[PDB]
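Here is the structure we will look at, set down as structure tokens.
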Amino acid sequence: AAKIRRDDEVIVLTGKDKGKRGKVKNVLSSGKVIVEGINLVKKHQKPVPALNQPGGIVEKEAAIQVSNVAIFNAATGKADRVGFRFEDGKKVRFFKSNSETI
Amino acid sequence: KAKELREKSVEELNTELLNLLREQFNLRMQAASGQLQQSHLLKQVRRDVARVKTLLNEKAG
Amino acid sequence: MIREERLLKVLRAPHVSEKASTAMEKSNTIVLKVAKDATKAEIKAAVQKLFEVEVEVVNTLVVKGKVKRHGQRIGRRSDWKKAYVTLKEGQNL
Amino acid sequence: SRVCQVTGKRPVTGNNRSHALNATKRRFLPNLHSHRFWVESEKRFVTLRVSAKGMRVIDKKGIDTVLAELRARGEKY
Amino acid sequence: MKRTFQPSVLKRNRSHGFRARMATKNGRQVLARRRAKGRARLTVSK
RNA sequence: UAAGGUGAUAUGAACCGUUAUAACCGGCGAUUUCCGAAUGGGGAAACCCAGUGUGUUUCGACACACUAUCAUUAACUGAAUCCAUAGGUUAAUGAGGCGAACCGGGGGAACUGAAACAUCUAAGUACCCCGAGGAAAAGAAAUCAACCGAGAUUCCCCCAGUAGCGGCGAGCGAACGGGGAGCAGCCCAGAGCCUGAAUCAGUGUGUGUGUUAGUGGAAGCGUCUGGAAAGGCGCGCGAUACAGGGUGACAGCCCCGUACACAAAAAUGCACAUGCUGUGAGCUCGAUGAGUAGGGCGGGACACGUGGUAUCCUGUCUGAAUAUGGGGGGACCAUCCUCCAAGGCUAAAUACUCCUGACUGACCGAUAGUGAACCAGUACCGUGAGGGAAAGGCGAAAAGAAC
RNA sequence: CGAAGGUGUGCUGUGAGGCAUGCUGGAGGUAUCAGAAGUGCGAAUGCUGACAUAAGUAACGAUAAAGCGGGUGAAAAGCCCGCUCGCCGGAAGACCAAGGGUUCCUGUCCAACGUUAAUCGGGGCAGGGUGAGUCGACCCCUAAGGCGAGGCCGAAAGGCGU
Ligand SMILES: [Mg+2]
Ligand SMILES: [Mg+2]
Ligand SMILES: [Mg+2]
Ligand SMILES: [Mg+2]
Ligand SMILES: [Mg+2]
Ligand SMILES: [Mg+2]
Ligand SMILES: [Mg+2]
Ligand SMILES: [Mg+2]
Ligand SMILES: [Mg+2]
Ligand SMILES: [Mg+2]
Ligand SMILES: [Mg+2]
Ligand SMILES: [Mg+2]
Ligand SMILES: [Mg+2]
Ligand SMILES: [Mg+2]
Ligand SMILES: [Mg+2]
Ligand SMILES: [Mg+2]
Ligand SMILES: [Mg+2]
Ligand SMILES: [Mg+2]
Ligand SMILES: [Mg+2]
Ligand SMILES: [Mg+2]
Ligand SMILES: [Mg+2]
Ligand SMILES: [Mg+2]
Ligand SMILES: [Mg+2]
Ligand SMILES: [Mg+2]
Ligand SMILES: [Mg+2]
Ligand SMILES: [Mg+2]
Ligand SMILES: [Mg+2]
Ligand SMILES: [Mg+2]
Ligand SMILES: [Mg+2]
Ligand SMILES: [Mg+2]
Ligand SMILES: [Mg+2]
Ligand SMILES: [Mg+2]
Ligand SMILES: [Mg+2]
Ligand SMILES: [Mg+2]
Ligand SMILES: [Mg+2]
Ligand SMILES: [Mg+2]
Ligand SMILES: [Mg+2]
Ligand SMILES: [Mg+2]
Ligand SMILES: [Mg+2]
Ligand SMILES: [Mg+2]
Ligand SMILES: [Mg+2]
Ligand SMILES: [Mg+2]
Ligand SMILES: [Mg+2]
Ligand SMILES: [Mg+2]
Ligand SMILES: [Mg+2]
Ligand SMILES: [Mg+2]
Ligand SMILES: [Mg+2]
Ligand SMILES: [Mg+2]
Ligand SMILES: [Mg+2]
Ligand SMILES: [Mg+2]
Ligand SMILES: [Mg+2]
Ligand SMILES: [Mg+2]
Ligand SMILES: [Mg+2]
Ligand SMILES: [Mg+2]
Ligand SMILES: [Mg+2]
Ligand SMILES: [Mg+2]
Ligand SMILES: [Mg+2]
Ligand SMILES: [Mg+2]
Ligand SMILES: [Mg+2]
Ligand SMILES: [Mg+2]
Ligand SMILES: [Mg+2]
Ligand SMILES: [Mg+2]
């Protein structure tokens, strides 16, 4: 079971933008995550008529190590960790600092 | 869609096989003449023929 | 006679070309790309049926796959069979 | 292959020895002869390639005894 | 000047071909060695 | 088991899925072209050509099945030749081929050493050949010992480089006895008492106990330097978990794990319980392995090179006694002691690693370590057997440089 | 707040050596006292890789031979078109078997390959191209020779052969 999932809301632990928050956009098999407006890069982009018409520079999100983000509680307003238990037949996830299901 | 055809008669899906096969052919041609933008289709019929011929295979046996 | 399942396999595509175009609009011949093991008789049958035309004769030949490179790799395309299928008199398709 | 059908005696190996005791390899062959043996108790002759020693076995045991031993081992005659 | 290799496909096959090898206890040991080594092509037999 | 998926270089395109028929993991099934023992005949491997059925047809054709050889058994049939016999046909059953080492057997070198070389050595080694099993082989004394006794076979440590053998040279080299590992004994050569009674064995049954997917799995913050903190400084917490790995520099508490505790719809391993199916236990009296033991001649094996040479095997020619008997105790004789050959079977201690899992190293770190860290038995060389390389590192992230 | 490694400078011991520090490098290093070695290289006509020398030297593969005008092109002695000149003509022409296997045709490119340049190519890349009752194979039949059911023979493997 994966502790953090698509459409979770997380706080960055590590790197150029430590401390700031965002939504999970999609989750890579390398064990990385795209997080909306977090690990922004400036890709130089060549022109090509059929797909991505113009040249130009781009900002886009770069994958970030999933170990470097934490489910964000929004009750303490702080990072947290995730356990696993059964709420009546179905495995669920709970914060540990404040043992409520998510 | 295995259960949807597990029950139907030997002859019933013996006729199902042939019009699957016919569609496969028609796809093949339109694909070959750049008149198929839905590539995924011809993969699906292939897997349908597969699971017909299996169902034939258990009943007959 | 040939079972139809077989017939649905033996035709694989139409084959375009300068030569195929011309053959069509000169000696009323359609140029197909067919199953490697399909006899002339099976082709004639399969066309007559699956396109509802009438076939005078089919000719066949075997095309050899060209050898290629893909960056210091040696490759080889597959051999494939090419049918010239002359229809009867006045059909078109 | 030079094998006695009665006893089993086949060729064996060993050494020539000179006065100076030089040794060269050699074979000792059996004393085989093809021989028609009369079997009273089925009114015919049977031919076995057999060694002089195997003939002394046939004299003693009697051909009927010996051809039972041959059938056991499944060696044809 | 005439050289030592004068090719002939028929002779290549009757001599060094797959079935030639398979016809003798010694030839079968050649293919057994070549499989054991890992060779990609046992015999000459295109 | 799950919120993500459609194997890699390798994007992209079309789609599939998000509370369960998406993908993925394991159990049991299905499908499985052609060549290859190759097996219908042939053949220059991956191809050429058939015969017989049974079914189907649009009368052009079609689909499927079967058809090798040998061995054994059965039926049917059957020459010279009267009965027969050889032969012929059909069926059933089995075999064939491959594979790393270990094991038993059929053959069996030379270089070399002897400071030359022939006896001797190297060596019953290399190599070729046949057969086998998870191990094989060996095995319940015609064995030793010394007048006291021991008690099947196998393996280890000693005895001992001793006693001997030896162109007495070079070299070869025991045993008796002792200490251990492991331990087990039975059956036929035959008739009555007499049974489904010993328990080896086959097939179902439950129950345990493994195996093949899996589930849960503790506890950290601030602040300095820095591109980035896991590092420094400060103050806390977990520990049956500080094995290990990953994360933008070195993390018990970020992630994956680890200690520990849980799990199987289905298949299967081993052990008890066990019906049943073949199976024979016990007791009495008898019997007890002949071209064999021994011998002559030629060789071989014994540590033992024919020697004063016992013992073993036999190519060749011979040939007993048979329990009032026979073999051995290292020429041979006598006395004494010990055993019972010429019929079988037997577990454990012992040998090995093609392969599967786990874990380990005062082993290597790209001229090293496998020939091969990389699409390597490849490229290349050779008619062929066969020979046989070179070649690892952008960055934390492609942000791989728009204009 | 900069490890190993590289490259300088300074100091220091009788020697193999040691210590300090600038620059480069960007994550490892190991006091002391013990322990173990794949423990020290200039030579082996040593082994592998790299780079010199001769030297911008020999040579550019038949002494059948070229000259000019136009074209295209960044560039033309060599490519395309034209005119002339030359050479082979029982071949230096044409068609085949064997052997090779896409070298064939069109488009496109000039890095490497072509003993020079190259717009050209048997070179790179992509696309096209091989149509049979009568031609050949396959097929029927045999030669030398090969395999060979039973068979005969041989320690095994095998050898002969109906
Ligand atoms: Mg025609
Ligand atoms: Mg043709
Ligand atoms: Mg000798
Ligand atoms: Mg399911
Ligand atoms: Mg066949
Ligand atoms: Mg065959
Ligand atoms: Mg034939
Ligand atoms: Mg018979
Ligand atoms: Mg076998
Ligand atoms: Mg052996
Ligand atoms: Mg010698
Ligand atoms: Mg010598
Ligand atoms: Mg010497
Ligand atoms: Mg041996
Ligand atoms: Mg055993
Ligand atoms: Mg035994
Ligand atoms: Mg006593
Ligand atoms: Mg878990
Ligand atoms: Mg945990
Ligand atoms: Mg800072
Ligand atoms: Mg810190
Ligand atoms: Mg770093
Ligand atoms: Mg006895
Ligand atoms: Mg004797
Ligand atoms: Mg004697
Ligand atoms: Mg003797
Ligand atoms: Mg002596
Ligand atoms: Mg004696
Ligand atoms: Mg004796
Ligand atoms: Mg004595
Ligand atoms: Mg004996
Ligand atoms: Mg083991
Ligand atoms: Mg292993
Ligand atoms: Mg290196
Ligand atoms: Mg290497
Ligand atoms: Mg070659
Ligand atoms: Mg620096
Ligand atoms: Mg170091
Ligand atoms: Mg140290
Ligand atoms: Mg030291
Ligand atoms: Mg050294
Ligand atoms: Mg050096
Ligand atoms: Mg020196
Ligand atoms: Mg020199
Ligand atoms: Mg000069
Ligand atoms: Mg000069
Ligand atoms: Mg010159
Ligand atoms: Mg010149
Ligand atoms: Mg020239
Ligand atoms: Mg010009
Ligand atoms: Mg010129
Ligand atoms: Mg050709
Ligand atoms: Mg090419
Ligand atoms: Mg050309
Ligand atoms: Mg071109
Ligand atoms: Mg240029
Ligand atoms: Mg050039
Ligand atoms: Mg070309
Ligand atoms: Mg002949
Ligand atoms: Mg034979
Ligand atoms: Mg012979
Ligand atoms: Mg023959």
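Every residue gets a Cβ built from N, Cα and C, even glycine.
Database features (Swiss-Prot):
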MUTAGEN   C:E18 to Q  Strongly reduces trigger factor binding
MUTAGEN   C:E18 to A  Binds normally to ribosomes; strongly reduces trigger factor binding
MUTAGEN   C:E52 to K  No effect on trigger factor binding
C:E18 (mutagenesis position), number of other Cβ atoms within 10 Å: 7
C:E52 (mutagenesis position), number of other Cβ atoms within 10 Å: 9
Integer Cα-Cα distance in angstrom, C:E52 (mutagenesis position) to C:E18 (mutagenesis position): 25
